[PDB]
Amino acid sequence: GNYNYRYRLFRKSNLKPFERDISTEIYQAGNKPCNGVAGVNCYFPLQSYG
Amino acid sequence: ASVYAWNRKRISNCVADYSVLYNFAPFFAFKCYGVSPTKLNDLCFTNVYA
């Protein structure tokens, strides 16, 4: 598994054409978003391709 | 039931909401294959098994 290329799984709203987003941020969970952790929700935005 | 004699239950003909499930069970593991839980309250299905 080549863990060098990842892709955004969670986005609030889709994106207009020909823009790229590199901001790393932890998903929310129906409450003030988890500040560093992951529960039922609050997953990490980027997942490695492998 | 035990794994080698698991119990199956058919659930259909009803109004399903998958937002109440977060209450019950601390959810040591909660992951889906083919769907995402936040979107599950939306799609319509044929017959759901458990």
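By Swiss-Prot numbering, chain A shows 447-496, in order.
Technique stated in the header: electron microscopy, 3.7 Å.
Yeah, the Cβs are placed from backbone N, Cα and C, and that goes for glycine too.
Pulled from Swiss-Prot, these are the features on record:
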- A:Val483 to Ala: Increased resistance to neutralizing antibodies (MUTAGEN)
- A:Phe490 to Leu: Increased resistance to neutralizing antibodies and human covalescent sera neutralization (MUTAGEN)
- A:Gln493 to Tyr: Reduced host ACE2-binding affinity in vitro (MUTAGEN)
- A:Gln493 to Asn: Reduced host ACE2-binding affinity in vitro (MUTAGEN)
- A:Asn460 to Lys: In strain: Omicron/BA.2.75, Omicron/BQ.1.1, Omicron/XBB.1.5, Omicron/EG.5.1 (VARIANT)
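Feature map: annotations from Swiss-Prot on the structure.
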residue: A:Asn460; record: variant position; DSSP (3 states): coil
residue: A:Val483; record: mutagenesis position; DSSP (3 states): coil
residue: A:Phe490; record: mutagenesis position; DSSP (3 states): coil
CB contacts for A:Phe490 (mutagenesis position) [other CB atoms within 10 A, all chains]:
13
So if I draw a 10 Å sphere around the Cβ of A:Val483 (mutagenesis position), how many other Cβ atoms end up inside it?
9
Listed recorded positions among A:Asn460, A:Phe490, A:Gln493 whose Cα sits within 10 Å of A:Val483 (mutagenesis position):
A:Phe490
A 10 Å Cβ contact count, applied to the recorded positions A:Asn460, A:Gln493: which residue has the minimum?
A:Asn460
Roughly how many Å separate the Cα of A:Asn460 (variant position) from that of A:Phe490 (mutagenesis position), to the nearest whole number?
17
